[PDB]
Amino acid sequence: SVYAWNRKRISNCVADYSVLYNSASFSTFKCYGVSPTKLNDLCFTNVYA
Amino acid sequence: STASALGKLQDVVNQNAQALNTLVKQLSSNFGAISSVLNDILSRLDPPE
(Lines of atoms letter the chains of each structure in order from A and count residues from 1; the text may use other names and numbers.)
(Lines give C-alpha, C1' and ligand atoms only; values in the text may rest on other atoms or scores of the structure.)
Protein backbone atom coordinates (compact mmCIF):
# COMPACT_ATOMS: atom_id res chain seq x y z
CA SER A 1 0.00 0.00 0.00
CA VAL A 2 0.98 3.63 -0.39
CA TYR A 3 1.71 4.29 3.30
CA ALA A 4 2.93 0.75 4.14
CA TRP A 5 5.73 0.41 1.59
CA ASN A 6 7.21 -3.07 1.43
CA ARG A 7 10.80 -3.34 2.67
CA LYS A 8 13.22 -6.03 1.50
CA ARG A 9 16.80 -6.82 2.49
CA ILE A 10 19.05 -8.32 -0.19
CA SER A 11 22.45 -9.81 0.63
CA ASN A 12 24.72 -12.75 -0.22
CA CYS A 13 23.92 -12.68 -3.92
CA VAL A 14 25.29 -11.99 -7.38
CA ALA A 15 23.06 -9.94 -9.68
CA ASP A 16 23.57 -8.32 -13.07
CA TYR A 17 22.23 -4.78 -13.37
CA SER A 18 22.87 -4.56 -17.13
CA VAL A 19 19.70 -6.57 -17.75
CA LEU A 20 17.97 -3.96 -15.59
CA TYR A 21 19.71 -1.10 -17.40
CA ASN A 22 18.93 -2.11 -20.98
CA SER A 23 15.32 -2.94 -20.10
CA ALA A 24 12.91 -0.27 -21.33
CA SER A 25 10.06 -1.50 -19.11
CA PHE A 26 10.94 1.20 -16.56
CA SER A 27 9.37 4.58 -17.30
CA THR A 28 11.78 6.34 -14.92
CA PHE A 29 15.28 4.97 -14.22
CA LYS A 30 17.24 7.54 -12.24
CA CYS A 31 20.18 7.22 -9.84
CA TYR A 32 21.76 9.69 -7.42
CA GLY A 33 25.20 8.73 -6.13
CA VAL A 34 26.15 6.02 -8.63
CA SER A 35 26.35 5.97 -12.40
CA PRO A 36 23.95 3.31 -13.74
CA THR A 37 26.60 1.83 -16.04
CA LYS A 38 29.21 1.60 -13.25
CA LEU A 39 27.04 -0.71 -11.13
CA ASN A 40 28.83 -3.87 -12.33
CA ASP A 41 32.34 -2.77 -11.30
CA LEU A 42 32.30 -1.55 -7.69
CA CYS A 43 29.93 -3.12 -5.23
CA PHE A 44 28.52 -2.95 -1.74
CA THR A 45 26.54 -4.94 0.83
CA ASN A 46 23.09 -4.91 2.45
CA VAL A 47 20.88 -3.65 -0.37
CA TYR A 48 17.54 -2.14 0.69
CA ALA A 49 14.55 -2.32 -1.66
CA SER B 1 72.14 15.19 34.45
CA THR B 2 69.76 18.12 34.01
CA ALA B 3 67.34 17.60 31.14
CA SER B 4 65.46 20.16 29.03
CA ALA B 5 68.65 22.17 28.59
CA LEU B 6 68.23 22.28 24.79
CA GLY B 7 64.88 24.01 24.53
CA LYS B 8 64.92 26.10 21.37
CA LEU B 9 66.16 23.32 19.10
CA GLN B 10 63.46 20.97 20.35
CA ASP B 11 60.87 23.69 19.80
CA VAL B 12 62.00 24.13 16.20
CA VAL B 13 61.82 20.40 15.53
CA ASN B 14 58.39 20.11 17.15
CA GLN B 15 57.04 23.04 15.14
CA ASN B 16 58.18 21.52 11.86
CA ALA B 17 56.83 18.08 12.72
CA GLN B 18 53.48 19.53 13.78
CA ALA B 19 53.19 21.50 10.54
CA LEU B 20 53.82 18.36 8.50
CA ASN B 21 51.39 16.35 10.61
CA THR B 22 48.53 18.81 10.20
CA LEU B 23 49.25 19.11 6.48
CA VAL B 24 48.98 15.33 6.12
CA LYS B 25 45.86 15.15 8.27
CA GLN B 26 44.17 17.77 6.10
CA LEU B 27 44.00 15.09 3.38
CA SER B 28 40.95 13.60 5.14
CA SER B 29 38.30 16.33 4.82
CA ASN B 30 35.26 16.21 2.57
CA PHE B 31 35.45 20.00 2.08
CA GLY B 32 31.77 19.74 1.12
CA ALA B 33 32.14 16.83 -1.32
CA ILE B 34 30.69 13.34 -0.97
CA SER B 35 33.95 11.61 0.01
CA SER B 36 37.54 12.29 1.01
CA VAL B 37 39.02 9.59 -1.27
CA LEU B 38 39.49 10.38 -4.94
CA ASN B 39 39.66 6.94 -6.55
CA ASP B 40 36.21 6.09 -5.20
CA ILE B 41 34.51 9.19 -6.57
CA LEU B 42 36.29 8.44 -9.83
CA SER B 43 34.78 4.94 -9.80
CA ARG B 44 31.34 5.98 -8.56
CA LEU B 45 30.02 8.81 -10.77
CA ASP B 46 29.98 10.30 -14.27
CA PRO B 47 32.33 13.04 -15.51
CA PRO B 48 29.69 15.82 -15.26
CA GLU B 49 29.50 15.61 -11.44
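Chain B uses Swiss-Prot numbers throughout; the residues present, in order, are 940-988.
Per the header: electron microscopy, 3.3 Å.
Placement of Cβ uses the backbone N, Cα and C atoms for every residue, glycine included.
Listed in Swiss-Prot as a natural variant, B:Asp950 to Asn is described as follows: In strain: Delta/B.1.617.2, Mu/B.1.621. B:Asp950 (variant position) carries a helical DSSP state (H, G or I). Around B:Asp950 (variant position), there are no C-beta neighbours below 8 angstroms that are at least 6 residues distant in the chain.
According to Swiss-Prot, the natural variant B:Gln954 to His carries this note: In strain: Omicron/BA.1, Omicron/BA.2, Omicron/BA.2.12.1, Omicron/BA.2.75, Omicron/BA.4, Omicron/BA.5, Omicron/BQ.1.1, Omicron/XBB.1.5, Omicron/EG.5.1.
One entry in Swiss-Prot concerns the natural variant B:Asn969 to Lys. Its note says: In strain: Omicron/BA.1, Omicron/BA.2, Omicron/BA.2.12.1, Omicron/BA.2.75, Omicron/BA.4, Omicron/BA.5, Omicron/BQ.1.1, Omicron/XBB.1.5, Omicron/EG.5.1. DSSP classifies B:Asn969 (variant position) as coil under the three-state reduction.
In Swiss-Prot, a published natural variant is listed as B:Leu981 to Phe, annotated In strain: Omicron/BA.1. The DSSP secondary structure for B:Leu981 (variant position) is helix. The number of other CB atoms found within 10 A of the CB of B:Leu981 (variant position), across every protein chain shown, is 10.
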B:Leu981 (variant position) and B:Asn969 (variant position), Cα-Cα, nearest whole angstrom: 15
Within 10 Å of the Cβ of B:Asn969 (variant position), how many other Cβ atoms can be counted across all chains shown? 8
If you draw a 10 Å sphere on the Cβ of B:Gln954 (variant position), how many other Cβ atoms land inside? 10
